[PDB]
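Worksheet: the structure to be examined is printed underneath.
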Amino acid sequence: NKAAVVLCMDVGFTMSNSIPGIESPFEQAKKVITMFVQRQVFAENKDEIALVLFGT
Amino acid sequence: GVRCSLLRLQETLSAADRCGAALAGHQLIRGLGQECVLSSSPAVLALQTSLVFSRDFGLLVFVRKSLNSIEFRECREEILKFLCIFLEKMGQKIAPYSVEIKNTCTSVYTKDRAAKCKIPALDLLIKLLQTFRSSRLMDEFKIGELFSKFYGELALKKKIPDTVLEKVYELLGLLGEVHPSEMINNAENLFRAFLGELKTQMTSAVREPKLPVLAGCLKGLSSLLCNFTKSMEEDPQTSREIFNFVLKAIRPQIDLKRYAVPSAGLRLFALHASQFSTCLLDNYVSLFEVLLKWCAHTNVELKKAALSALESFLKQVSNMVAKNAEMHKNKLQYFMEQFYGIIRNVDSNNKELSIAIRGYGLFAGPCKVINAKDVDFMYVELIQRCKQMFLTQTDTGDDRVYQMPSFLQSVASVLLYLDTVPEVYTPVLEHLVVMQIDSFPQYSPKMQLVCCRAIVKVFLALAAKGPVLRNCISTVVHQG
Amino acid sequence: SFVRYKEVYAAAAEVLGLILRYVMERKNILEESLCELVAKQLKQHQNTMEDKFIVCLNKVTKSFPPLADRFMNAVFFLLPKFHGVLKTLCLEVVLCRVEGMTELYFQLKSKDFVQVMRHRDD
Amino acid sequence: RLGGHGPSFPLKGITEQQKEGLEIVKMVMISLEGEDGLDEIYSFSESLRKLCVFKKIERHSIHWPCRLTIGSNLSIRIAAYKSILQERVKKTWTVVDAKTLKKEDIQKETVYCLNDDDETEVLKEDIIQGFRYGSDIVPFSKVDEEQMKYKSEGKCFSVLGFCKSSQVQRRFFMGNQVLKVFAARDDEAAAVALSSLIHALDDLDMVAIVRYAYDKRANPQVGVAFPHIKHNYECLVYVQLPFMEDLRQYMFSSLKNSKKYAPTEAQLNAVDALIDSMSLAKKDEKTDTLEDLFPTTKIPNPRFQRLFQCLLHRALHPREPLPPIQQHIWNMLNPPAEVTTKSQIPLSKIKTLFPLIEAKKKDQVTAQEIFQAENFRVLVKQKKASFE
Amino acid sequence: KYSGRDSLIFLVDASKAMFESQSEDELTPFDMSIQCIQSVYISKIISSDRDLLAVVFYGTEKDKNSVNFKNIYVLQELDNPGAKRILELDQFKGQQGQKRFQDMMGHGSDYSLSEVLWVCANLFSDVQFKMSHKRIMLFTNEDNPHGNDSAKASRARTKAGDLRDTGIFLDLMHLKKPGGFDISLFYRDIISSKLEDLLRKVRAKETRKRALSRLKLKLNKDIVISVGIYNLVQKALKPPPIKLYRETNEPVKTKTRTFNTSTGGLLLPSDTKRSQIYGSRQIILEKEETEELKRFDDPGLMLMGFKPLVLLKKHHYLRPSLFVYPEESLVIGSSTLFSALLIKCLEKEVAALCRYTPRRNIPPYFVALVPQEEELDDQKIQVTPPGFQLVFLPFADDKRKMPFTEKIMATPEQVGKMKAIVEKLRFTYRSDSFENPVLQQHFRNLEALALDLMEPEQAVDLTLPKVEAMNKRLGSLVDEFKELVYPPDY
DNA sequence: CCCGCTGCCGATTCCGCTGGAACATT
DNA sequence: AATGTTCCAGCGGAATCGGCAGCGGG
């Protein structure tokens, strides 16, 4: 009846590489994951989330 | 003509297909109004006054019985407009017919749906509460439930079309002002209503403002602030916010077409500048320019209130600097030098230079506590300019007759604030106020009042400093 | 037929009425030629916009009466439909042609003539 | 920058280690799942341009069961699945009290005052509804029309016929949803039954005019059932369709038979170049199949995403005013940069080459933008800011 | 014309034979005309319930009219259709109806002439509304009314020209001498039969035309064009149910009002906030905060380039398609270049994709302007108008996800049998004519609840298939299709 | 400083359509 | 427990249109 999503986020220095001229891939990942989580939390569903961090 | 047209009006009520008969009755009402207004004899005026209002048959009972008529609106509207005309056509002896009119006004408002009749059913009732401001013959109008219903008729859906709402805010304020005796308790709710709605109007990234509603809210708040003062020391939140709203309502727009929010905001400021004490010393410069702008607006009623607001503003800041003029050296100097700017500049205006002189006179007194010499540095150049202007040069043919009373009030003002009189210009002082007298009939009302202010002011000033120069009040009265 | 400004159509109509009267008094073969043109220009007025129709017919008939005989019917159909000055123009149009309308009483009564003489306008 | 329906790396955004990492991860996940995995891969730009992060998590709508009845014999048990319909916010902006923040501490009402001299209140139970019929009203009330109302004979998916010549053109769909009927479970013979129906309806140009009711309470709707055209399933899509009162006739003056608006061939070729500059389709990779530049049928609704981020900001930060709309939203809702760059010139060619954009006398200003001598000669000889 | 209402004056003959059965045992033509007018009122008062209708009978002994000409009885003057007027007109049906008309008005007279049309003119003249169309329906069987008098014929001819001058169109519906058509007669000049179209098939409609929007479509940033956005397909639905008093039968004007800040009293718009409680946390906003967060653009379309009419598939729609059309009001020359790129979008088979924003503070929504050529013939059939067609594009979750796990192949032999089944099942779909069951029944009920006719008509559910008819057209073959691959067989 | 029309310009009404919140059957 | 219908509020063309200012008149 319920689904579980388990996200993973790389945070490392290479992930957070200083702007090569456009914008950082890590902050893009942050933006997308924030979209996912805000929609999930504003959908009031029982679709759980488990967040992990690597490159820490 | 008399009482027969009303008889036909009540006769044509029950006729089938009351549509053409509606137009006939409307024409009869128009003719009755034209006849009554054309009447000039007070005796026949009172005769027809008693004639129109009759319990057995009349237009009042017609409205009281034509309530359930959708098509009888333009005739009802015409009757209401005629009643509004009449309530000021005649004197203050409406009393025997007053309360019912008020009652029927509410009725002709509380049932009629068209805003074309909801306005007159508020115009007539505002007029009634204005022309019976006296407690006598007025406590028959229960301000209690009148306020209750006209305040409960704006706690509902966004229905009433921003013009009836304008008159409703005006009437809530007027109830606050005329007869402030029963509504000692609910004026807090009315103040919070005014500030909240004015807020919504002036803070929103949606919905181009309901400007009539803004004007109504501001003028009603002005009226309510009469008898329900919030001086800028007891609750230092609501006065900040009322003055902020007045600022925003008089902030200079680059291009706005309608001048109704600035008119009511300026009238509020003129009435109640004293109310906003400490808020009225921060951006005073911008106030000065905006007030000069709207004094130069070339409107018809926007200048009439811009000038009053400017006068009251200068009056209040003069009465303010005259308390603690230690850190007010710069502001004092700024005000007086800007008056020099107005007076030395070559302008083809009339009421412009009559501002600098009066501000000069008001700000004289606060100068006695910064120099005690400039009361004499002034009042000499002031009399010298008076002598150049309207004792010798163009004494007969010119337009410089308008700006004499300003000179005279300014002279008298600096006179009171000046001990050990120079006592060599006093002959010219009396020779100047006598010639203010000489030219009183070539003026207009509302400066004849101010010119009388100037004359009594000079009298009461020179007469309060020992008998030596009070001997010259006799000479001036004699010469006048 | 330029209905946007008053003077263009009103004065065109008035000068046209003057021209028509002149080419009637001068017994030349040109009067009917644009008498039909002005008639047609009024015909486009009759049923899409009435106030301009009555204005232009009054202006033509101030000097040229004999152009409302073929318009009297229209004016009567419009006579009880006007309340402002247009009704005054309508009644002046009927007045320029009355001396020869076959009865004119029935049409007037049908149109509330008795009740409209009782209004206030001079 | 954020998302532009186009490229991903600016000039050269790959390295050897990155390339080999992509290789190994894609190979592993392909061997784990298959080609569907390679189909399921995106960037941080289109994942903000698409709902790709939301897959296989939400559930199917409903297998709404009914029966295809042709006549009284040809019966095909079916489960319709609801297809495209507008989505909406599932939360209500609840009214509360100011400065005390409690939902229960307010209650509205409704009082039916009469047209009398005052608010001569009457109770709920003594008011019945009317209806407009001419110049008066008809005391229809409630129970009476709940008796003499139309009755629906239950949920019905009974076919009203067929038609070859498509008078059922897309400009007449009148619906608020699209239905898509496949089959059922439980020994799927009706599967191949309606499959035969739609493999008859597809190859030749016939359609299926059908009658449909959701249930007994719902009203019946006559629509058209275009046959499904896909490889992985074969459905019979259904769409509502006007009744005689729904569709209106509006006489619009013609354009081909118009004189004073006659366009010159210069204008025609100018807007030809305009269209071809901003075409959103092309052909590439030698496949003779068109690609989909700016595919406005996959990107999310900016409405509820912007609402989501606005409410996030106002929820964490109870003081700051409303934020601005993100840059990535405004990139969502703008065409790819390539078409605009190819566009600017014929845009101006039209700007000059066409009649003028004449009338502009309108303003929609918000409230916050409308209310928020010798001595003098001696001095001159002595001092002078300028000179000469 | 918009504030323009069309109108009907009914001029019903009752002289000698339209009154009389005339050896026919089906229906007297006076009663036939009364039925006809009854049907007109029923149709209009619920389809076009703003027009002006009037019934006048001529050739009668009594005479009621504004000018008092003989033989002319204006039953009703031009006014909105009501239940009361159709009830008043109901009492002249049948033999008892004929005798009731006799005892109140009475057939048979030296039926007057052009004066009769005269009254019609005045009935139009002495109204204070704006009439788009004016016409007089003339129900008569007497079609050669001047075998004796030649002066009255000429006066009638003059007055009929007099009436067509002022925009009045006579169109006589046609009673009969034998019951059907044999009178091939010659009043073709007076006029500019089939009353069955005017008796049944006007059951329920509505009348209007309006713009729904006057927006700008902007191409680059400043070349904006003045478009209007109409809708040709609506979903009309049952009118609003006003609330009546149980005794006095008046429409009470309800008033809503909020109070009780824990003190009862009375709350005021600014005394309340808006909130949502998600999970275990409340979020609080101002009214204007919510009203503003759904703001993206000013109204009007912004051009987003063009796309072929093969990429927007048809299984995507979201809303009833709109229809845009240039009006030369917001900016002049709009129609010219609008037609220009309409011709271009036609010949190139391309459509103007855009980002629609209809109203002031509304979220944007992607749309596609599919080009649309008009249609006409010598008969002037305006089947389609010329312009674009705003198809609303779904975004991403409008598109729901189906299971997709269905894969069972078919046998391409019986497929032709099903083809033949549907070839005998086919017939012309329509261009019109699918009256709404619920709405039609509602209108029946309102009629036979304010007309008092105790039996409410029964709406024929046209939508319901004639299953028995197409089964007997089918033949006994589908049972073989059932047994072919899925026999019952336990 | 006054007086008269003559546009055009805000609001009003009354339809009409849409969105949003309520509300009853499974 | 989802979905369609009923209900309510808010925005808009469109028509009036009264009147808000503004150019002629004495």
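Chain E is numbered as in Swiss-Prot; the shown residues are, in order, 31-222, 237-534.
Method of determination (from the header): electron microscopy, 3.3 Å.
Backbone N, Cα and C define each Cβ position, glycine as well.
Features as listed in Swiss-Prot:
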- E:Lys31: active site, schiff-base intermediate with DNA (ACT_SITE)
- E:261-468: domain 'Ku' (DOMAIN)
- E:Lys31 to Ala: Diminishes the ability to form a Schiff base. Abolishes adduct formation; when associated with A-160 and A-164 (MUTAGEN)
- E:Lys160 to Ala: Abolishes adduct formation; when associated with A-31 and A-160 (MUTAGEN)
- E:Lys164 to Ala: Abolishes adduct formation; when associated with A-31 and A-164 (MUTAGEN)
Report summary line: For E:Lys160 (mutagenesis position), the three-state DSSP class is coil
Query - E:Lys160 (mutagenesis position) to E:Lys31 (mutagenesis position) - Cα separation in whole Å - result: 9
Query raised in the report: How many other Cβ atoms sit within 10 Å of the Cβ of E:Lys164 (mutagenesis position)?
Result: 23
**Report entry** Chain-internal residues, separated by at least six, CB under 8 A from E:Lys31 (mutagenesis position)
**Finding:** E:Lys160, E:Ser162
Query - Around the Cβ of E:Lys160 (mutagenesis position), the count of other Cβ atoms that are within 10 Å - result: 12
